[PDB]
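S.K.: Questions regarding the structure given below will be posed in turn.
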Amino acid sequence: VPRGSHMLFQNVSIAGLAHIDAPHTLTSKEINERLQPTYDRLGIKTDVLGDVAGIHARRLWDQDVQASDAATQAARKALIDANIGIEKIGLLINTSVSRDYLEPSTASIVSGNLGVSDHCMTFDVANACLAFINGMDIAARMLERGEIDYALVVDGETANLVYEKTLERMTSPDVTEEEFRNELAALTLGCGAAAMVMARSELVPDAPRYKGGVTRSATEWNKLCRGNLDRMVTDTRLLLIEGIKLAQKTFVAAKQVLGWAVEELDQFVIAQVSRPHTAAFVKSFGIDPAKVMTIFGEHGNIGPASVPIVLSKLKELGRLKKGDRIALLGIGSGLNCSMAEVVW
Amino acid sequence: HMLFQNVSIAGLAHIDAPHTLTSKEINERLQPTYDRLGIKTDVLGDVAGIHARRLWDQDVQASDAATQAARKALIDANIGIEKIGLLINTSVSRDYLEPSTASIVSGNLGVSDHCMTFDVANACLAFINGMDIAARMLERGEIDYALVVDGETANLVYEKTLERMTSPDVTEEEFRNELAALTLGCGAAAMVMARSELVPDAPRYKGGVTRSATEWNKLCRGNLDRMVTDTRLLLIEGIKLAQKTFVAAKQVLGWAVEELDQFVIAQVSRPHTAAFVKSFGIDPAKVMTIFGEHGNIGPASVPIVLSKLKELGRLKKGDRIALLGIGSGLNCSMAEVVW
């Protein structure tokens, strides 16, 4: 029975991939020592970072590293992984939450640093922790159509400022319990970067394939998590509850469009917000936890870079074999939920 | 090589912001400082050519302005929100880093659980990028209708830039580049795009081309509170890039200057526009301008000008319309609509 493609991408591959770990460790122990007076004044007796959120450390850059610098570093590594020169790139998309300026795009700055050709189209996409996927899909539409041969999708995240200013606010003798709770999730963020080189499959015939997938939304919840360059306020309770409801709806769509059944997928690459969000997601869907690599423990929540960083760490661990079906998924502020498939 | 053949423009709208700030009024507030610094050219009015701009009410966010435009564009398209499968926000101004301004507009409008939303940023070219992005989804059959929205707010830029410039320590160099921020304006626009089989008499979007000169990413650096630009150098290199883009547009779209009925250009200033027109040998009558009364509305300029052309009755069936701009980066994009 002749079936249609379900609008999945055809002849689009992942030519290269890389991640950068930020160099400075900040432990939750050290954070907790700074917060201890406030914890005592608020009556907080559990370790809300290490024990409740499940974060033991995160990584930070130096204060002068901008999002563009981190993205560039990752892009140069991905080009080496793809064994291609910058001249072959026709499209460069920056997906980070962090951004050097309102104008010009962070993509232009990355592009200028790498020395892209004058044929290279560049722009930024922003969509909280799902944006890397969105950039992949935008590049995949161009590649599938044959307008370009190779595309870079890049993401550098800098959380230094938010940590500095949140820890100041959260150690004020007058911070309120409500304000403290509202800002706490900012101390689960981390720094890092990732980049991916995408290609027409005819150019890279043994490379992994990207199929695309599905998106659903619940934009009546767009107030749940709000952030600027120095502050993020997050209703983590409704993020979890509404996020999982959204995900259940997007998984029904994934069964229809991608044919998914959880038990047939080999790895689930999840944008991870915290350990209880992750456990909840896995239990709700019956996912086998041995298929879910976590880096949140030691790196925290790297935003839209989380997914490609985890995919890059899987690659480097030798955990991915030819033919493995890899689910990329996440719930991002908005709310949005995206689920897509890579076949290694 | 193969242009879009089933992507149409179903509806379009713009919103003018309601408060006027004239450049004469700006000049009077700055006079003590112009004198104290020995300035005697009226840079805004005589050199840039910006005689007024519009400002929102206080507390209008980018998302609010975009929402207002989107509602009008849906009426112009005669469709309700439930048909929209994609909503892209393309503005420079943004409410937050997270979530997308798109999600906030989408939430205000009540889009369905099928609607995909995200923001695109690319200085004054982003609307054109957003339209291209949306075209590619339409052509593949992912969606039937898309909204591309852009609300721009400059109230803060003015409050701060004028407060700074009139403090007594302000040097002439600080003063000088703070002037470029005083060319910005408020406004908003939106466009409904659609699969042509659904709207067969509607204008068609063909696509276009882009070329870049990202060696100059330094030249125009814009935050919520400030805009620092190198205006002279931006202009020259901008034109060189445009000329290269036009060569590409000959090859992929068949462009010749004399065969285009309108040029809808991202609008920066009078010298910028006049240099563009002179370089290409374009008939100025084919180049509608709004900066004299609205200033630079960034990426919303392109759809606002197209919307004005439409509501003034200036566009006839079969007109070939060039949409184009030179954006910070530097980037240059040129695309075609056939009305």
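Indices start at 1 and increase along the chain as displayed.
The header says X-ray crystallography, 1.8 Å.
Cβ atoms here come from the backbone N, Cα and C positions, even for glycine.
Sharing the feature lines straight out of Swiss-Prot:
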ACT_SITE  A:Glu103  active site, proton acceptor
ACT_SITE  A:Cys129  active site, acyl-thioester intermediate
BINDING   A:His24, A:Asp62  Mn(2+) binding site
MUTAGEN   A:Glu103 to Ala (Swiss-Prot position 97)  Hydrolyzes 27% of the substrate after incubation for 24 hours. Cannot form the beta-keto acid product
MUTAGEN   A:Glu103 to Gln (Swiss-Prot position 97)  Hydrolyzes 24% of the substrate after incubation for 24 hours. Cannot form the beta-keto acid product
MUTAGEN   A:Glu103 to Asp (Swiss-Prot position 97)  Hydrolyzes 50% of the substrate after incubation for 24 hours. Decrease in the formation of the beta-keto acid product
MUTAGEN   A:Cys129 to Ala or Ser (Swiss-Prot position 123)  Strong decrease in activity. Displays measurable CoA release only after incubation for 24 hours
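Quick one: how deep are these features, and who are their neighbours?
M.R.: Take the CB of A:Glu103 (mutagenesis position) and look out to 10 A: across all protein chains shown you find 24 other CB atoms.
Look at A:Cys129 (mutagenesis position): DSSP puts it in a strand.
Proximity of A:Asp62 (Mn(2+) binding site) to non-local residues of its own chain (separation of 6 or more, Cβ distance below 8 Å) is seen for A:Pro23, A:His24, A:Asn160, given in sequence order.
Taken residue by residue with DSSP, A:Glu103 (mutagenesis position) is part of a strand.
Residues within less than 8 Å, Cβ to Cβ, of A:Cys129 (mutagenesis position) and separated from it by at least 6 positions along the same chain comprise A:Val97, A:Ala271, A:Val273, A:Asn301, A:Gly303, A:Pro304, A:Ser306, A:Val307, A:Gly330, A:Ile331, A:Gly332, A:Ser333.
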S.K.: Give the number of CB atoms, excluding that of A:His24 (Mn(2+) binding site) itself, located within 10 Å of its CB.
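M.R.: 11, counting other Cβ atoms within 10 Å of A:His24 (Mn(2+) binding site).
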S.K.: Which three-state DSSP class does A:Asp62 (Mn(2+) binding site) fall into?
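M.R.: The three-state answer is coil.
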S.K.: Among the recorded positions A:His24, A:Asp62, A:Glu103, state which ones have a Cβ less than 8 Å from a Cβ of chain B, giving them in sequence order; state 'none' otherwise.
M.R.: A:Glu103
